[PDB]
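*Asks:* Dropping the structure in here first, questions after.
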Amino acid sequence: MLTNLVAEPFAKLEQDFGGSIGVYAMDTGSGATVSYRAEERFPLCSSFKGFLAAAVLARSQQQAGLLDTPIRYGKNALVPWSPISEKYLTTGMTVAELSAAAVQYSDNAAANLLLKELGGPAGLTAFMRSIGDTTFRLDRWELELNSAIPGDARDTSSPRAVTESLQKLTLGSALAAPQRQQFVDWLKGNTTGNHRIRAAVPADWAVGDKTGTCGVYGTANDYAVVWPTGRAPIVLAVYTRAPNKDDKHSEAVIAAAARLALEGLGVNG
Ligand SMILES: Cc1cc(Br)c2c(CP(=O)(O)O)cc(=O)oc2c1
Ligand SMILES: Cc1cc(Br)c2c(CP(=O)(O)O)cc(=O)oc2c1
Ligand SMILES: Cc1cc(Br)c2c(CP(=O)(O)O)cc(=O)oc2c1
């Protein structure tokens, strides 16, 4: 029913974009949903870093002091787009600071160092299985996971699975209350998503998000929890990809898809 209210505008939006758009949006009050290509796999790109921080927070529930552990690293850890960790190369950073940098600045060195602590891509995948997500898979590290090859299931999930897992971690019971609020707070402080889902959200609504940009195959994404005033929160995921390696992603398309999802849910804004 709501999936059909916006099916036609979604098709026109993705045809103008020149690729595929995948959207799943959930109104946590009524349970109403909007779907468009919601079961197709899309590359995660940096969006896995949000789930990575949730996995760290989950581990901190039964390993006190994990968040305060100092991590030291060498120049060889600094891969492109490590804007925070490059400033602390000579000092180290704590696990919590690496997690905040991974979430709020998409810091690649920070993400790789945290992946190391959790047992690599299989360890993060294992965490996702532990919360009931059978779709998510991480296979590689930054930046190899950005290849976004058409048809390749490595380092992908579906918009529906991303939304379902995000709901469990931010609003459900997958994390304990203090860890859940810390995860929400990190997403709320993200600096990389101002032109994506946030561009669709009114100023007086709270929003936390995590972005991903593979840099090839028109592949980019964003997922978010949105707290409209006066109603229950909305969880949504917007993923894109395109057939040609040189196709460019579009933040404006991500924002436009988020607007249609919110319009479909009847969320005025
Ligand atoms: C910190 C760290 C640890 C590892 Br175990 C890797 C790997 C696996 P490898 O391909 O180097 O063996 C790839 C990478 O880009 O970064 C890492 C960063
Ligand atoms: C990285 C990570 C963190 C956790 Br918190 C798990 C859990 C929950 P646990 O029962 O091991 O304590 C299960 C799992 O299979 O993988 C994980 C991976
Ligand atoms: C090499 C590189 C790494 C990142 Br980490 C980005 C991001 C951040 P994200 O969207 O992946 O979170 C945005 C971007 O436009 O280009 C990038 C290029």
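Along the chain as shown, residues are numbered 1 onward.
Looking at the header, which is where the method is noted, we find X-ray crystallography, 1.5 Å.
The backbone N, Cα and C atoms fix where each Cβ goes, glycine too.
Per Swiss-Prot, the feature active site, nucleophile maps to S46. For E144, the entry in Swiss-Prot reads active site, proton acceptor. The beta-lactam binding site annotation in Swiss-Prot covers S46, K49, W81, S106, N108, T211, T213 and is backed by experimental evidence. Swiss-Prot lists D155 to N (Swiss-Prot position 178) among its mutagenesis entries, and the accompanying note reads: Reduces thermal stability of protein.
Neighbours and distances for these, please.
*Replies:* In this view, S46 (active site, nucleophile) is surrounded by 27 other Cβ atoms within 10 Å of its Cβ, with every protein chain counted.
Other Cβ atoms within 10 Å of the Cβ of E144 (active site, proton acceptor), summed over all protein chains shown, number 11.
Neighbour list (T211 (beta-lactam binding site), Cβ cut-off 8 Å, at least 6 residues apart, same chain): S46, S47, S106, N190, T192, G193, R196, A220, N221, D222. Classification of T211 (beta-lactam binding site) by DSSP places it within a strand.
There are 24 other Cβ atoms within 10 Å of the Cβ belonging to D155 (mutagenesis position). DSSP classifies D155 (mutagenesis position) as coil under the three-state reduction.
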*Asks:* If you measure from the Cα of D155 (mutagenesis position), which of the recorded positions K49, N108, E144, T213 is the nearest?
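*Replies:* Nearest in space to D155 (mutagenesis position), counting only the recorded positions, is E144.
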*Asks:* State the Cα to Cα distance, in Å, between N108 (beta-lactam binding site) and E144 (active site, proton acceptor), rounded to an integer.
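*Replies:* Cα to Cα, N108 (beta-lactam binding site) and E144 (active site, proton acceptor) are separated by 11 Å.
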*Asks:* Test of understanding: give the count of other CB atoms lying within 10 angstroms of the CB of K49 (beta-lactam binding site).
*Replies:* 28
